[PDB]
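Q: Sharing a structure here in structure tokens format.
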Amino acid sequence: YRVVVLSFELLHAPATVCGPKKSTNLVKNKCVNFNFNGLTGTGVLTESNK
Amino acid sequence: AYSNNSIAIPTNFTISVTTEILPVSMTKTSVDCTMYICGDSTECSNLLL
Ligand SMILES: *[C@@H]1O[C@H](CO)[C@@H](O)[C@H](O)[C@H]1NC(C)=O
């Protein structure tokens, strides 16, 4: 029984891989939950000049 | 100093003015409970109760 042990990334940020996922129009300032490459957030998104 | 007979009496005076600050009111914030604790989420109204 081949017991070769493999290991992928353990809690690392996005890399040169991109899972089979689609795309959709982005959200500029809508106060809604958003999804951009897994990360999800809610509240109000406001644009700054930083 | 003093003995069986003595006393001190002022001869002139001097009017003085001094401030005394005193807090009265404090800008009152109105913080709600849900949003802060939990924003807009599907499980927000079920686990909260
Ligand atoms: C006011 O005080 C001074 C000393 O500071 C004193 O010489 C004077 O006599 C006083 N005023 C009067 C009207 O006496």
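To match Swiss-Prot, the residue numbers of chain A are left as they are there, and the shown ones run 508-557.
Method of determination (from the header): electron microscopy, 3.8 Å.
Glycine is treated like the rest: Cβ placed from N, Cα and C.
When I checked Swiss-Prot for this same protein, it listed these features:
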MUTAGEN   A:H519 to P  Increased resistance to human covalescent sera neutralization
VARIANT   A:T547 to K  In strain: Omicron/BA.1
Q: Taking only same-chain residues 6+ apart in sequence, whose CB is under 8 Å from that of A:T547 (variant position), what do you get?
A: A:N540, A:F541
Q: Any same-chain residues 6+ apart from A:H519 (mutagenesis position) with CB under 8 Å of its CB? Would you list them in sequence order, or say none?
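A: Those within reach of A:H519 (mutagenesis position), by Cβ under 8 Å and sequence separation of 6 or more, number none.
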Q: Where does A:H519 (mutagenesis position) sit by DSSP, helix, strand or coil?
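A: A:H519 (mutagenesis position) sits in coil per DSSP, no helix or strand.
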Q: Please report the three-state DSSP label of A:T547 (variant position).
A: strand
